[PDB]
Amino acid sequence: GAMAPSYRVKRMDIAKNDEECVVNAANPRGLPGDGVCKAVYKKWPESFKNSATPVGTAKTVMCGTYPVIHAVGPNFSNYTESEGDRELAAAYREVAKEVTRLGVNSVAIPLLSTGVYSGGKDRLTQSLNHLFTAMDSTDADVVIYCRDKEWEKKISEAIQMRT
Ligand SMILES: Cc1nc2ccccc2[nH]1
Ligand SMILES: [Cl-]
Ligand SMILES: [Cl-]
Ligand SMILES: [Cl-]
């Protein structure tokens, strides 16, 4: 575990993280995809061997000794708000199980279902609050990766509000 487990946010490519493992915002079929998933595929392509897994689950595949946790958030274009919310909470609970099992002291995480799976809605608060529900009981240092400057400010404020 980390000496004083923390949350941080960085505005940069998660493929350049400084943590002991990475969470991929994966698709259920293990395909290269786009956004976070394509960056992860370019950096750790070996991790996409038998990475296919259902919505609401997470599957870990090694790239050398570096773990890639493929977490499959719902596509809100396809799910009801209610069913999508349940699957999004579930995907993060499965990430917390994998981070615990791996014994890592740190993890790089994106906000699941906030990009092309958002069904065109702003889901920053929804996705972040499900990330906290899952990860609060883990002792890894969590570093949240985003692209947008306004999202960085909002995520930082949400972290700071609990401190
Ligand atoms: C956190 C993160 N990493 C990315 C890589 C490519 C595109 C969007 C991304 N967002
Ligand atoms: Cl970057
Ligand atoms: Cl997404
Ligand atoms: Cl973002």
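We number each residue from 1, going along the chain as drawn.
Looks like X-ray crystallography, 1.5 Å, at least that's what the header says.
Even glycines carry a Cβ here, placed using N, Cα and C.
Counting only residues at least six positions away in the same chain, the Cβ atoms of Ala39, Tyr145 sit under 8 Å from the Cβ of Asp13 (mutagenesis position). The mutagenesis experiment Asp13 to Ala (Swiss-Prot position 1343) is recorded by Swiss-Prot, whose note states: Partial loss of ADP-ribose 1'' phosphate phosphatase activity.
Taken residue by residue with DSSP, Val116 (ADP-D-ribose binding site) is part of neither helix nor strand, so it is coil. Look at Swiss-Prot and you will find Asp13, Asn27, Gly35, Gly115, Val116, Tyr117 tagged as ADP-D-ribose binding site.
Among the mutagenesis results in Swiss-Prot, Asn27 to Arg or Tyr (Swiss-Prot position 1357) has the note: Almost complete loss of mono-ADP-ribosylhydrolase activity. The residue drawn here is the original one. Its own atom aside, the Cβ of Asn27 (mutagenesis position) has 21 Cβ atoms within 10 angstroms in the protein chains shown. Secondary structure at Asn27 (mutagenesis position), as computed by DSSP, is coil.
In Swiss-Prot, a published mutagenesis experiment is listed as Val36 to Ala (Swiss-Prot position 1366), annotated Partial loss of mono-ADP-ribosylhydrolase activity. Cβ neighbours of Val36 (mutagenesis position) (same chain, under 8 Å, six or more residues apart in sequence): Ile14, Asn24, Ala25, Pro110, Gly115, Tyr145.
For the mutagenesis result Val36 to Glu or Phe (Swiss-Prot position 1366), the note given in Swiss-Prot is Almost complete loss of mono-ADP-ribosylhydrolase activity. In the three-state DSSP scheme, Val36 (mutagenesis position) falls into the helix class.
In Swiss-Prot, a mutagenesis experiment is listed as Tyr117 to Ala (Swiss-Prot position 1447), annotated with the note Partial loss of mono-ADP-ribosylhydrolase activity; complete loss of ADP-ribose 1'' phosphate phosphatase activity. The C-beta environment of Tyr117 (mutagenesis position), restricted to residues of the same chain at least 6 apart in sequence and closer than 8 Å, consists of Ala25, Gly73, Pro74, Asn75, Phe76, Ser77.
Swiss-Prot documents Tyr117 to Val or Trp (Swiss-Prot position 1447) as a published mutagenesis change and attaches the note Almost complete loss of mono-ADP-ribosylhydrolase activity.
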Give the distance between the Cα atoms of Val116 (ADP-D-ribose binding site) and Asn27 (mutagenesis position), rounded to the nearest whole Å.
11
